[PDB]
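Undergrad: Once you've had a glance at the structure underneath, I'll fire off some questions.
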Amino acid sequence: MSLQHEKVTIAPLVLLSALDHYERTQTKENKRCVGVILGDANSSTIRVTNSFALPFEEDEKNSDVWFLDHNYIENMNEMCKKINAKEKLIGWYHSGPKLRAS
Amino acid sequence: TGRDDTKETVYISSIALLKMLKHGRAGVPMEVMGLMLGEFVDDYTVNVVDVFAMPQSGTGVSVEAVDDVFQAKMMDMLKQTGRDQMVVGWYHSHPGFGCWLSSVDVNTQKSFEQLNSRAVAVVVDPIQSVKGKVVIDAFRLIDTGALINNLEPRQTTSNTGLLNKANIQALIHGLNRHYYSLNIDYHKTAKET
Amino acid sequence: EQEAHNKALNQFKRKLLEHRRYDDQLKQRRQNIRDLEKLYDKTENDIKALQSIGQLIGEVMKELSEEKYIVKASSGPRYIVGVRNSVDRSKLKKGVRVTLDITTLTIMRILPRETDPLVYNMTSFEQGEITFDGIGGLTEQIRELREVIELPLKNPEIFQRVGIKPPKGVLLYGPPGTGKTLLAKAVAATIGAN
Amino acid sequence: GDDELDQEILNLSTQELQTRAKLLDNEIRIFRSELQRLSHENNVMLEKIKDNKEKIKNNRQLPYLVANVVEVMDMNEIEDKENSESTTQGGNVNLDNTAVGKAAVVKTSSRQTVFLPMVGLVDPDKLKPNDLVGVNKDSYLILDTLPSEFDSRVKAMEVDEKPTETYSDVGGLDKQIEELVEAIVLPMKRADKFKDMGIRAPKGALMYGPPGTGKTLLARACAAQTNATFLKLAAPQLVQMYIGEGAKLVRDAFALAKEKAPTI
Amino acid sequence: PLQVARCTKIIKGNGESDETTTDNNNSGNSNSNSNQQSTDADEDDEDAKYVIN
Ligand SMILES: Nc1ncnc2c1ncn2[C@@H]1O[C@H](COP(=O)(O)OP(=O)(O)OP(=O)(O)O)[C@@H](O)[C@H]1O
Ligand SMILES: Nc1ncnc2c1ncn2[C@@H]1O[C@H](COP(=O)(O)OP(=O)(O)OP(=O)(O)O)[C@@H](O)[C@H]1O
Ligand SMILES: [Mg+2]
C-alpha cells in the first residue's frame, strides 16, 4: 500500500468503456456495474490504461449482502498480462450515480 | 444464390475504434490482433459493439497466435456480463503497410471464412494514416470461382462503395482478389460524445 | 527325473528365449526414437527460423525526441525512426548500436558496441607459446621493453612518484634477422593483456 | 547361464521352479504391450522428420545471396526465464529486448549488415568471423555454409600437371638437383626424420645464376615429381594498380597454400 | 537483357552435402543430396552451383 498519488490521469478509453459497460450489462439505477481497473501506479502519476466489466448485484436491504464474482477476476488478470504487462489491478469503478457510505 | 451479395457498411461504435487503436499502437511494429463482437442485420449493416484482444502465443496474425482455450475462456466470461454476441470479424494491424492484406493475413482470413460467412478482416493503421481522419478499411474474401466468371460487378452495385489507392497498384490486385471495400461509418451516442 | 514339471520347464523356457527376442527389438526401437528426435530438433528449427526476419543494423546517431530518434543505418542513408516501447529510453543515446526492422524501420532492440570483422581476425592470431628463455643475447633490451610494457599495466604508481607521464609507443628497429618480430611474439604470450 | 530346464531340478528344489515358471506368463505381457507402443510410435516419429524435409527442399532453390559473418554473438538462448540472453540482470520481464540467442550478424555482399537469429541447420560451431555463408535473399536467413574460396586469378595458379621432364631432361648439374631435393622434397616425404633430429626444415630455396641454366627447368621437373600442389607464380602478375589489391594477392595465395598442404 | 557477370568458383551441388540435414561439422555423407535424408531417391539439387561476382 502507498498513499503517494497526487494526481490521477485517466485515458479517454477507460471512461468510455466503464460508461459503455453500464448499458452493455443493461443496468438501471440501484443495480451496479463494477469492473476491474487496470493500469500503472505506485507513483504520483496514476495512468489508467484499460478496464473490463465484472457482474455486480447490489442488495441494499442489508449492505452486508453483496455479490462479487471472485474467480472471474483472477482469471482475467492473468490473460491481460500476456498482451501487455503494464496492466495491474489498481482498483475498481462504481457506477454512481452518487457516493455512498456503503 | 442465397443472397444478392454486397460488401458491408461497418458502423464501428466509438468504443471499438478507440480500443483497436490503443492496442495496435502499443504493439508497433509487431502484428497485433483480436476478435470483433457485433450483430449482422440488413443486407450490409454490421454494427461492431466491442473488440477484445487475443493474447499473443505467436508473432501475431498467426494460427499459432489463436488459441482454442483462450477463445473458449473469453466467451465463457462475456456471458456473465451479457457481452456475448456473435463474431462478426477479426481485427489486425499492419503498421508497415497501408490497408492492404499481406499473403499470411490472407491465409488467416481464409480460415476465418470457415468460422463465419460474413467475417471481415480490418486493417488498422496506428501511425500510417494519410488523412486527418483515421484510415481503416474492412475487407471480406469470397472465392475466385465467383469473381473470375464475372459476378464481381453485380456484387459491388446498389451502394456508394469505397475506392482507395493507398499502395496504388499493389492494393488494386489485392482488392480485386479478395472482394471489395465499402464506406466505414461511426456510431456515436450522445452520452458517449 | 520322470516329472511332468520337467516338461513344464521346457515349455516356459520357450518364453525365456522369447524374452531375449523382445529385448533385441525393444531396446533397438527405444534408441531409434531417441535418434529421430535429435534430427527432429534441427529439422523443426528451419520452420521457426523461417518465421524470423533479418533486421538492418544501424546506430543511434543522435536523439531528436522520445518517439522519434535519428538512426544512421549501415547501408548509407540516415533515417528518422520510431521505437519499440520495450527499448529503454535511457539506453538510447549516441554511439549505441541498434537494430531495425526492414519493414517498419523501428528501433527493435539494443545491441553492445560492434567493431569491424577485420579487427576480430587480428586478435585470433596468437598461437603456441614462446618465453624469454627462447630469446637470447637480448637481456638488456628485454628490460627496457618491460619498463614500458609490463610496468604501467601492473603499477602506474611508480610513474606517479616522480610526477612524470607513463610511456606508450615503442619503436624497434634493426638489421634483418635480429629477432625484432620474435621479441614481440614472445612478450605477447607473457604479459597476459589482449 | 540358463534357467528353467532339467538341470535346475538337480541344483534346486522343484518348488522354487514352479514360482519361476508361473511368473514368465505375466512378465511376457509387459514385453508385448510395450513393443506395440514403440513400433507404432516409431512410424509416427519417422514421419515428423520427413514432413519437415519436404519444406526444406522448397527453400533450397537457387540463386541466393552471399555473406560473411561479422561476429557471432553467442548469446544464451536459455539460461533463465528472468532473461533469455547470456546476460543475467535483476528484474523479471524485460519484454522482447531479451530474445537474443545463438545469433549471427552477417554482412552481405550488398555491403549492408543485418542481424538475425540464425538457422541451427548452420551450426554456430561452424561460423567464425570471416567465413563465407549463403543467406537467402528474400529474408536474410543463413541458408547454408559455402566452402571458402579465393579470387579466380589465384585459382588459375594451381597445377594441372606441368610436363614431366624427369631427371633425364635436367641433364648435368647433379649437385644442384641434390641440394634442391634436400631442401624441398625431403621435408615432405621424410617429414618425420627432421622432427626426430629436433632441427627445423627450410622455409625455402633460392636458385640464382646466369640465364639459360635451367632453374625454370628444375622447377618444372620438381612439379611432376612431388605430386603436390604447386602454385605457379610470376612476380609482375602480383603487382596490381588498385591500392593494396596486390597485397590481397599475397595473402590469398599463401592462404590457399595452407589448405592444399603440403605445398610448393 | 542479360547482365554480364563472372565465375569465381565451381562448387559441386550433388555429393558435397550442400543439404546439411545430416551434416553438423563433418558428419555429412558427401555422396548424396539425393537420398541423404530425402523423401526422394532422385535429384533435389543441381550437379553444379557456381559463385558469381
Ligand atoms: N634474438 C634471438 N635469440 C634467439 N633466437 C633468435 C633471435 N633472433 C632470431 N632468432 C631465431 O631465428 C628465427 C628467425 O628470425 P625471425 O624471423 O623472428 O626474425 P626478424 O628479425 O623478426 O625478421 P624480418 O626482418 O623478416 O621482420 C627465430 O624464430 C629464432 O628461432
Ligand atoms: N642443364 C640443362 N639440361 C637440360 N636442358 C637445359 C639445361 N639448362 C637449360 N636447359 C634448357 O634451356 C631452356 C631455357 O632455359 P630456362 O629458360 O629454363 O632458364 P633459367 O636460367 O631458369 O632463366 P631466366 O632467369 O632467364 O628466366 C630450358 O627450358 C631447357 O630446355
Ligand atoms: Mg615482422
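Heads up, chain B uses Swiss-Prot numbers, so what you see runs 18-210.
Each Cβ is built from the backbone N, Cα and C atoms, and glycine gets one as well.
Feature list, courtesy of Swiss-Prot:
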DOMAIN    B:27-162  domain 'MPN'
MUTAGEN   B:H109 to A  Stabilizes ubiquitin pathway substrates; when associated wirh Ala-111
BINDING   B:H109, B:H111, B:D122  Zn(2+) binding site
MUTAGEN   B:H111 to A  Stabilizes ubiquitin pathway substrates; when associated wirh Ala-109
VARIANT   B:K208 to Q  In strain: NRRL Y-53
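Could you place the listed features in the three-dimensional structure?
TA: Under the DSSP three-state reduction, B:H109 (mutagenesis position) is assigned to strand. Around the Cβ of B:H109 (mutagenesis position), 23 further Cβ atoms fall within 10 Å across all displayed protein chains.
Residues near B:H111 (mutagenesis position) in space but far in sequence (CB under 8 A, at least 6 apart, same chain), listed by position: B:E48, B:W117, B:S119, B:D122, B:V140, B:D142, B:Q145.
Secondary structure at B:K208 (variant position), taken from DSSP and collapsed to helix, strand or coil, is coil.
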Undergrad: Distance check, please: Cα of B:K208 (variant position) against Cα of B:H109 (mutagenesis position), rounded to an integer number of angstrom.
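TA: About 28 Å separate the Cα atoms of these two residues.
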Undergrad: Chain A proximity: which recorded positions among B:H109, B:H111, B:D122, B:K208 have CB distances under 8 Å? Answer 'none' if there are none.
TA: B:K208
Undergrad: Sort B:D122 (Zn(2+) binding site) into helix, strand or coil using the DSSP assignment.
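TA: B:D122 (Zn(2+) binding site) sits in a helix per DSSP.
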Undergrad: Write out, in the order they occur in the sequence, the residues of the chain not among B:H109, B:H111, B:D122 that have a C-beta within 8 Å of the mean position of the C-beta atoms of the recorded Zn(2+) site.
TA: B:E48, B:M50, B:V78, B:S110, B:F114, B:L118, B:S119, B:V121, B:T125, B:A138, B:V140
Undergrad: Chain E proximity: which recorded positions among B:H109, B:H111, B:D122, B:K208 have CB distances under 8 Å? Answer 'none' if there are none.
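TA: Listed recorded positions passing the 8 Å Cβ cut to E: none.
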